[PDB]
Amino acid sequence: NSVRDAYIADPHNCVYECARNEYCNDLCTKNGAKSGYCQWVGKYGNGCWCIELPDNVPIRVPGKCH
């Protein structure tokens, strides 16, 4: 599939930390996702979670934030 639900990440495989759900919805949607929210708890801790983020945009994958 061309889209997936996951933590959006930067080119260094680092999540985008968040303080507001709105920050994440904006960040996610401007990058092509349908919506987004802030996770204060999750597989990789605090960070923005995006719904249906296109695969030309990075997501947090196993490994370290480098």
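Numbering starts at 1 and runs along the chain as displayed.
Recorded method is X-ray crystallography, 1.5 Å.
In case you wondered, yes, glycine gets a Cβ from its N, Cα and C as well.
Among the sequence features in Swiss-Prot, the mutagenesis site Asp5 to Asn (Swiss-Prot position 22) is noted as follows: 1.4-fold increase in toxicity to mice, 1.4-fold increase in activity on Nav1.5/SCN5A, and 3.9-fold decrease in activity on insect sodium channels. The number of other Cβ atoms within 10 Å of the Cβ belonging to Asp5 (mutagenesis position), over all protein chains shown, comes to 14.
For the recorded site, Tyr7 (mutagenesis position), the DSSP three-state label reads strand. Residues near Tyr7 (mutagenesis position) in space but far in sequence (CB under 8 A, at least 6 apart, same chain), listed by position: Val15, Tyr16, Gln39, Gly42, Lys43, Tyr44, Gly47, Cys48, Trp49, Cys50, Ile59, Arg60. Quoted from Swiss-Prot, the note attached to the mutagenesis of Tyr7 to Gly (Swiss-Prot position 24) states: Complete loss of toxicity to mice, and 70-fold decrease in the binding affinity for insect sodium channels.
Quoting Swiss-Prot on the mutagenesis of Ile8 to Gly (Swiss-Prot position 25): >47-fold decrease in toxicity to mice, 2.4-fold decrease in activity on Nav1.5/SCN5A, and 70-fold decrease in activity on insect sodium channels.
What Swiss-Prot says about the mutagenesis result for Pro11 to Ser (Swiss-Prot position 28) is this: 1.8-fold decrease in toxicity to mice, and 1.3-fold decrease in the binding affinity for insect sodium channels. Other C-beta atoms found within 10 angstroms of the C-beta of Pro11 (mutagenesis position) number 7, with every protein chain shown included.
Experimental mutagenesis is annotated in Swiss-Prot for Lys30 to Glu (Swiss-Prot position 47), with the remark: 4.1-fold decrease in toxicity to mice, and 14-fold decrease in the binding affinity for insect sodium channels. If you draw a 10 Å sphere around the CB of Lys30 (mutagenesis position), it holds 9 other CB atoms from the protein chains shown. Classification of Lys30 (mutagenesis position) by DSSP places it within a helix.
Within the same chain, the residues at least 6 positions away from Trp40 (mutagenesis position) whose Cβ sits under 8 Å from its Cβ are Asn46, listed in sequence order. Among the mutagenesis experiments that Swiss-Prot reports, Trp40 to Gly (Swiss-Prot position 57) is described with the note: More than 50-fold decrease in toxicity to mice.
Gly45 to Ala (Swiss-Prot position 62) appears in Swiss-Prot as a mutagenesis experiment; the accompanying note says: >47-fold decrease in toxicity to mice, loss of activity on Nav1.5/SCN5A, and 56.7-fold decrease in activity on insect sodium channels. Under 8 Å, Cβ to Cβ, and six or more positions away along its own chain, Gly45 (mutagenesis position) finds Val15.
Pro54 to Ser (Swiss-Prot position 71) appears in Swiss-Prot as a published mutagenesis result, with the remark: Not tested in mice, 1.2-fold decrease in activity on Nav1.5/SCN5A, and 16.9-fold decrease in activity on insect sodium channels. DSSP assigns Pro54 (mutagenesis position) to a strand in the three-state reduction. Listed in sequence order, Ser2, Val3, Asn31, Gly32, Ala33 are the same-chain residues at least 6 apart in sequence whose CB falls under 8 Å from the CB of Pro54 (mutagenesis position).
As a published mutagenesis entry, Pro62 to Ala (Swiss-Prot position 79) appears in Swiss-Prot alongside the note: 1.1-fold increase in toxicity to mice, 5.8-fold decrease in activity on Nav1.5/SCN5A, and 20.4-fold decrease in activity on insect sodium channels. Sequence-distant neighbours of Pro62 (mutagenesis position) (same chain, six or more apart, CB under 8 Å from its CB) are absent.
The annotation that Swiss-Prot gives for the mutagenesis experiment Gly63 to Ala (Swiss-Prot position 80) reads: 35-fold decrease in toxicity to mice, loss of activity on Nav1.5/SCN5A, and 7.8-fold decrease in activity on insect sodium channels. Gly63 (mutagenesis position) carries neither a helix nor a strand DSSP state and counts as coil. When Cβ atoms from all protein chains are considered, those within 10 Å of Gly63 (mutagenesis position) total 7, not counting its own.
Packing around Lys64 (mutagenesis position) is summarised by its Cβ count: 7 other Cβ atoms lie within 10 angstroms of its Cβ, all protein chains included. While the structure shown retains the original residue, Swiss-Prot records the mutagenesis experiment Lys64 to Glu (Swiss-Prot position 81) with this note: 71.4-fold decrease in toxicity to mice, and 170-fold decrease in the binding affinity for insect sodium channels.
Among the sequence features in Swiss-Prot, the mutagenesis site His66 to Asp (Swiss-Prot position 83) is noted as follows: 43.9-fold decrease in toxicity to mice, and 96-fold decrease in the binding affinity for insect sodium channels. For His66 (mutagenesis position), the same-chain residues lying six or more positions away in sequence with a CB closer than 8 A to its CB are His12, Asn13, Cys14.
Per Swiss-Prot, mutagenesis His66 to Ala (Swiss-Prot position 83) is noted as: 3.8-fold decrease in toxicity to mice, and 180-fold decrease in the binding affinity for insect sodium channels.
When the alpha carbons of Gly63 (mutagenesis position) and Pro11 (mutagenesis position) are compared, the span between them is 13 angstrom. The Cα atom of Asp5 (mutagenesis position) lies nearest to that of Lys30, taking the mutagenesis positions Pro11, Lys30, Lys64 as the candidates.
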